[PDB]
Amino acid sequence: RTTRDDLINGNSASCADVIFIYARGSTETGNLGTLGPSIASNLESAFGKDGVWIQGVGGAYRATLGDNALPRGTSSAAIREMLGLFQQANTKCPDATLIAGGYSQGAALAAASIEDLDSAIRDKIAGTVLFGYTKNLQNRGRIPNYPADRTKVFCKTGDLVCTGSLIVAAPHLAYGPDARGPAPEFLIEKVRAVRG
């Protein structure tokens, strides 16, 4: 359940109405890691299995710990990978509503990729959830070039990566309940508001 490739294995003749693209944390397994599967389960509960495509960011995204230290909090190659997936969703399924998310390095990756998109594709991203957002302080709790009202950051008290460092403490490992609850719910609400 930690690996989902619904978009890259999907075909333009049977598009889902909703496409979720998610970037895991450093060292995490599959392309969804610890939090992505919980978000996915809740999205499927809301929209039906056939109502949503779940896609983790794989490929050039190696999710290496060292890359957190790069200026954007991840590598340029990883950013091009996630960009490519948003573009693929846009081309393959032009009527689909997009949603996105990421944890730790994957939150930096989601923020960087979304910033760098064309507005036509970015505008289709109804909501984005970020857990343990390593650029939370630096970006003032936002994703540059993307509306605050479409952004929900989960940054626990004592999660030091949310306050400008890269020190991992216990609260950084405690996002499970958020991923099973308010995070998917935010995404579901944003999608339902756009699609009616």
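Sequence positions for chain A are given in Swiss-Prot numbering; the residues included correspond to 33-228, in order.
If you're wondering, the header gives X-ray crystallography, 1.5 Å.
Each residue, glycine too, has its Cβ placed from N, Cα and C.
Record note (Swiss-Prot) on the mutagenesis of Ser58 to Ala: Severely decreases activity on p-nitrophenyl butyrate. Neighbour density for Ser58 (mutagenesis position): within 10 A of its CB lie 20 other CB atoms from the protein chains shown.
Around the Cβ of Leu97 (mutagenesis position), the same chain contributes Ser58, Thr59, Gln137, each under 8 angstroms and 6 or more positions distant in sequence. For the mutagenesis result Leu97 to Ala, the note given in Swiss-Prot is Increases activity on p-nitrophenyl butyrate.
The note that Swiss-Prot attaches to the published mutagenesis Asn100 to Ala, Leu, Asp or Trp is: Severely decreases activity on p-nitrophenyl butyrate. Around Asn100 (mutagenesis position), the same-chain residues six or more apart in sequence whose CB sits under 8 Å from its CB are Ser58, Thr106, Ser136, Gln137, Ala140, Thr166, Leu198, listed in sequence order.
Marked as active site, nucleophile by Swiss-Prot: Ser136. Cβ neighbour count for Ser136 (active site, nucleophile): 33 (other Cβ atoms within 10 Å of its Cβ, all protein chains included).
If you look up Swiss-Prot, you'll see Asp191 marked as active site, on the strength of experimental evidence. Neighbour list (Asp191 (active site), Cβ cut-off 8 Å, at least 6 residues apart, same chain): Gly164, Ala201, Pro203, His204.
Among the mutagenesis experiments that Swiss-Prot reports, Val200 to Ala is described with the note: Increases activity on p-nitrophenyl butyrate and poly(ethylene terephthalate) (PET). Counting only residues at least six positions away in the same chain, the Cβ atoms of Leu192, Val193 sit under 8 Å from the Cβ of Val200 (mutagenesis position).
According to DSSP, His204 (active site, proton donor/acceptor) sits within a helical segment. Residues or ranges marked as active site, proton donor/acceptor in Swiss-Prot (evidence: experimental evidence): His204.
Listed in Swiss-Prot is the mutagenesis experiment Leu205 to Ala, annotated as follows: Increases activity on p-nitrophenyl butyrate and decreases activity on poly(ethylene terephthalate) (PET). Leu205 (mutagenesis position): 14 other CB atoms within 10 A of its CB, across all protein chains.
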